[PDB]
2 protein chains.
Amino acid sequence: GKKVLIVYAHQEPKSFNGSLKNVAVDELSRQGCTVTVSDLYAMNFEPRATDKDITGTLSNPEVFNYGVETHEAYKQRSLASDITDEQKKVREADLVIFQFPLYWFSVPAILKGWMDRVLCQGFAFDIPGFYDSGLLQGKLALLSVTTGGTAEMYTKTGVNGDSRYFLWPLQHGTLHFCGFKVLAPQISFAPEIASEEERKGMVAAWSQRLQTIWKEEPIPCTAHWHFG
Amino acid sequence: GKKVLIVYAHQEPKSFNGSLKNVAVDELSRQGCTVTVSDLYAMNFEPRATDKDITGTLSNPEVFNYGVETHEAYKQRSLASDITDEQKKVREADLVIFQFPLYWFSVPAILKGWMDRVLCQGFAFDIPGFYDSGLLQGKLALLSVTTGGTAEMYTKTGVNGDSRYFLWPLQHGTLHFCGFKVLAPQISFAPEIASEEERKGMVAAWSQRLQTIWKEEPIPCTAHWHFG
Ligand SMILES: Cc1cc2nc3c(=O)[nH]c(=O)nc-3n(C[C@H](O)[C@H](O)[C@H](O)COP(=O)(O)OP(=O)(O)OC[C@H]3O[C@@H](n4cnc5c(N)ncnc54)[C@H](O)[C@@H]3O)c2cc1C
Ligand SMILES: Cc1cc2nc3c(=O)[nH]c(=O)nc-3n(C[C@H](O)[C@H](O)[C@H](O)COP(=O)(O)OP(=O)(O)OC[C@H]3O[C@@H](n4cnc5c(N)ncnc54)[C@H](O)[C@@H]3O)c2cc1C
Ligand SMILES: COc1ccc2c(c1)c(=O)c1c(NCCN(C)C)ccc3ncn2c31
Ligand SMILES: COc1ccc2c(c1)c(=O)c1c(NCCN(C)C)ccc3ncn2c31
Ligand SMILES: [Zn+2]
Ligand SMILES: [Zn+2]
């Protein structure tokens, strides 16, 4: 009985991202999984890390330090409820899928804000308690990314460099840091210029992969895997 | 008679980041440069890429495509005023300094939002204007980042990998792509754990570097620079 959270970052339900999110919901639901989706734009999710994220007395009201104050607020249970709502979803999930279009070799800012605000010290990691010792150990994560650039542009000898290069801050710096094991990324290249049949093939490839997702092992989330 | 824009992303004026920003203002002003600062948190800068970024009639009101709509709005002068205000500052600038604490191997979401929303097609890049040919060619950009991790953690074989690894999406995927020549990053490692004299040393290095910033040559912003 597996639980899945999909954190979804696209403005348009009819988009290629919307279709990938929906096929994931359909297929995981068909399998009998418990499925939850955080539709960040529809939630008008707050991306900014501010003192509003702490709802009670600050430990140093003279000089605001976001990391210190959110860590303390997590322990005291005085974080803003939008954050703790997301933490509950993550805590319960066996697998977290992130579905998003690549923006500037990274995640859209609304999703960056989810990472910044939800993955606070005490919840996602501690010092010590990170990388293999991260607090979300035992959980799986998977990035399902769409791009403007073609697969060929995203090779070692391409203009954009290899696709694994841009995965490093997300897979290693964020997910592995918090203790997740990382499943191989799903990258759907350049749907805007793909043919209708090619688009349909990309969506079907994702649905098909999800059929056996619970049999997969994570990647070795290392510099070598990313950079060779 | 050089013009500088500083895009600043910290919540707290008394922070190490705040001090680095003020030192830059003081020193560049002293030189007689024209200086502008976009204090993103103080501006409550909007990070989310949404249909509110277009003020005109949408080019396709049935299916919302952020990239297409903003490209068209740029050309028709119908982008939201917060975006066009930032574009004016960038257009006039000879150098753009980004001052920020590293969040998840990247920029804080509020600054990611500035990148997502300000650097639109038609303004910062186009077909064929990208990388060396990007539309902001002639301009210089510089990342001034502070970290939680020590320099030793940011080595090739260290836990975090080389600091150059996380710079790739920002320096190459973003700044170089838009035509910026990228000056060497200013990395102020672990100020929270540095001693008082080490902190003063890091600030002094920055102020001193700023004295001769106009004599610098851009880095070769290549995959080899970052990973080789
Ligand atoms: C701010 C910004 C920054 C960006 N930075 C980068 C970058 O650094 N690198 C990069 O490579 N790209 C970048 N891009 C491009 C971006 O990644 C792509 O535009 C995006 O991934 C396309 O996905 P989409 O869901 O929006 O496509 P869509 O435009 O929604 O989809 C394309 C087509 O697929 C169709 N479609 C939807 N569902 C189906 C279906 N089930 N079967 C058949 N077709 C279907 C749609 O109708 C549409 O015609 C950036 C874009 C923006 C706006
Ligand atoms: C959401 C989040 C994600 C993060 N992700 C990462 C990550 O992926 N990798 C990583 O390495 N770190 C990460 N960090 C840590 C973060 O990068 C550091 O905490 C930040 O860079 C510290 O900079 P600061 O300006 O906030 O330091 P501050 O705490 O504000 O300053 C440090 C000290 O220097 C002092 N100081 C200020 N001005 C001067 C001055 N003029 N001269 C002498 N001392 C001065 C201050 O008073 C303070 O005591 C993350 C933090 C958060 C909140
Ligand atoms: C790193 O390589 C990059 C960097 C930034 C990019 C893109 C690629 C990019 O491809 C892209 C885009 N593509 C689709 C164009 N037509 C097909 C709709 C649309 C908007 C937009 N805004 C920023 N970026 C955009
Ligand atoms: C990738 O390496 C990472 C990733 C995420 C990190 C950090 C490092 C990090 O150092 C850090 C942090 N440091 C100061 C805490 N102590 C030093 C007071 C505070 C908050 C916070 N939230 C996320 N992260 C934080
Ligand atoms: Zn890793
Ligand atoms: Zn480059």
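Going by Swiss-Prot, the residues shown for chain B are 3-230, listed in order.
If you're wondering, the header gives X-ray crystallography, 1.7 Å.
The backbone N, Cα and C atoms fix where each Cβ goes, and this holds for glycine too.
Listed in Swiss-Prot for this protein:
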- B:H12, B:18-21, B:104-107, B:148-151, B:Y156, B:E194, B:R201: FAD binding site (BINDING)
- B:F127, B:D128, B:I129: substrate binding site (BINDING)
- B:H174, B:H178, B:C223: Zn(2+) binding site (BINDING)
- B:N162 to H: Loss of activity toward CB1954, no effect toward menadione (MUTAGEN)
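For the pair formed by B:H174 (Zn(2+) binding site) and B:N162 (mutagenesis position), distance between Cα atoms is given as 19 Å, rounded to the nearest Å.
The most densely surrounded of the binding-site residues B:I129, B:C223, judged by C-beta neighbours within 10 angstroms, is B:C223. Taking the mean position of the Cβ atoms of B:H174, B:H178, B:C223 as the Zn(2+) site, the remaining same-chain residues with a Cβ inside 8 Å of that point are B:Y133, B:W170, B:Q173, B:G175, B:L177, B:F179, B:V184, B:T224. The recorded positions listed here (B:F127, B:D128, B:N162, B:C223) include B:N162 as those with a Cα within 10 A of the Cα of B:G151 (FAD binding site). A distance below 8 A between C-beta atoms marks B:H174 as the binding-site residues from B:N19, B:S21, B:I129, B:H174 lying next to chain A. Closest in space to B:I129 (substrate binding site), of the binding-site residues given as B:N19, B:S21, B:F107, B:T149, is B:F107, taking the CA atom of each residue. Within the same chain, residues at least 6 positions away in sequence whose Cβ sits under 8 Å from that of B:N19 (FAD binding site) are B:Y10, B:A11, B:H12, B:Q101, B:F102, B:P103, B:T148. For B:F107 (FAD binding site), the nearest neighbour among the recorded positions B:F127, B:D128, B:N162, B:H178, B:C223, judged by Cα separation, is B:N162.
Only B:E194, in sequence order, out of the binding-site residues B:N19, B:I129, B:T149, B:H174, B:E194 have a CB under 6 Å from ligand 4.
B:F127 (substrate binding site) falls within a strand when secondary structure is assigned with DSSP. Cα separation, B:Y105 (FAD binding site) to B:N162 (mutagenesis position), rounded: 13 Å.
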